Structures are given as structure tokens and as C-alpha cells.
2 protein chains.
Amino acid sequence: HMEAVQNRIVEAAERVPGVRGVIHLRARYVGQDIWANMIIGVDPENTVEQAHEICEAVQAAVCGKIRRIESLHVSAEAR
Amino acid sequence: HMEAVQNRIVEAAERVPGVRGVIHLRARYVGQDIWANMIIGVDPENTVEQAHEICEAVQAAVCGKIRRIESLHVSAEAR
Ligand SMILES: [Cu+2]
Ligand SMILES: [Cu+2]
């Protein structure tokens, strides 16, 4: 059941402005819920504040599209 | 498991240009696959050809977003 959800997560994150790919995604089931941790690429010339905004937008987009996700941490790396 | 998928189907169809709501949706599991039949509302002043285009765009959008769907029939009604 996980591969389909992971695809949806990647797809949803990569649609958000400022995301330069999903570098890392670890998702696991906690019962019927998904808990996930993600790293996104961002432009090295974005400010840290902008990167933080992009992370927050990813969290909103992904959580909004995939209802079973109950925890999602997003961080950023220069790419 | 079905309610989540039906939500995704409605949501995906209602995002397509020219769709004036999902009037009817019957979805059923055939094993792990979904087979569905849908009626969408359309502007009574669209041509039949335009309605046919909108139906085809709905089928593409829904099938593209929901991988488990293996059959989807879409028709249109004036609304
Ligand atoms: Cu903030
Ligand atoms: Cu045609």
C-alpha cells in the first residue's frame, strides 16, 4: 500500500513553487495513518526565511492532498 | 477504503474546466481496482461536442490522479 502514497507525496511536493525536487522522503504507517519526514531541494540563493516558507507550503499542499498523513516534517537543502 | 477514493474522484473532476459539479458517481471495487461511472453537469449552452471534450478531459484528469481506477465512464447533463 505505501508506494502509491509515496508517489503522491513526491508529486504533491514537487508541484509547490520553490521546490527543486524531493531529496529524501521516509514514510511509515502508524496504524492506518502515515507519519513522514521529507527534505526538499531549494535555490541556494533563497533566504532561510524563504526556504522556511516553501517548507510550510509543501506541508500544507501534501497534508491537504493526502488525508491519511497525520505528521509531516519538511526541511530544506541547497540544490 | 472507498469514501477517500470517491472524494478524490469528485475533487479531481470538479477541477476540470467546464464541469458544473459531479451529479452522480458510482464506484465499485473489482479486486483492488476501481471501476466507476460518473455524470458531470455542464452549461446547457455548450455544444454536444464541447460536452464530449469536457467528459474526455475529466476522464484523463481522474484517471491520471487516481491510479487504481481501471475503468471510468463519464457522461454529461445540462445544469
Ligand atoms: Cu514562519
Ligand atoms: Cu472526440
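One is the number of the first residue shown, and numbering goes on along the chain from there.
Quick check of the header: X-ray crystallography, 1.7 Å.
Placed from the backbone N, Cα and C atoms, the Cβ positions cover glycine too.
As recorded in Swiss-Prot:
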type	residues	note
MUTAGEN	A:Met38 to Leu (Swiss-Prot position 250)	CTD behaves like wild-type
MUTAGEN	A:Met38 to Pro (Swiss-Prot position 250)	Severely impaired magnetic response, cells make very few, small magnetite particles, less MamB and MamM protein accumulate. CTD no longer dimerizes, CTD has cannot fold properly and is unstable
MUTAGEN	A:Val48 to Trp (Swiss-Prot position 260)	Significantly reduced magnetic response, many fewer, much smaller magnetite crystals formed, still stabilizes MamB, CTD dimerizes, binds fewer cations
MUTAGEN	A:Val48 to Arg (Swiss-Prot position 260)	Loss of magnetic response, still stabilizes MamB, CTD dimerizes, binds cations, dimer interface is tighter and twisted
BINDING	A:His52	Fe cation 2 binding site
MUTAGEN	A:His73 to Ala (Swiss-Prot position 285)	Wild-type magnetic response, no change in magnetite crystal size, number or shape
MUTAGEN	A:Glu77 to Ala (Swiss-Prot position 289)	Nearly wild-type magnetic response, fewer magnetite crystals of normal size and shape
BINDING	A:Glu77	Fe cation 3 binding site
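Take the CB of the residue listed as 'Fe cation 2 binding site' and look out to 10 A: across all protein chains shown you find 15 other CB atoms. Of the mutagenesis positions A:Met38, A:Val48, A:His73, A:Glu77, A:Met38 has the largest number of other Cβ atoms within 10 Å of its own Cβ.
Of A:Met38, A:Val48, A:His52, all annotated as recorded positions, the residue with the shortest Cα distance to A:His73 (mutagenesis position) is A:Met38. Across the fold, the C-alpha of A:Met38 (mutagenesis position) and the C-alpha of A:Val48 (mutagenesis position) stand 17 Å from each other.
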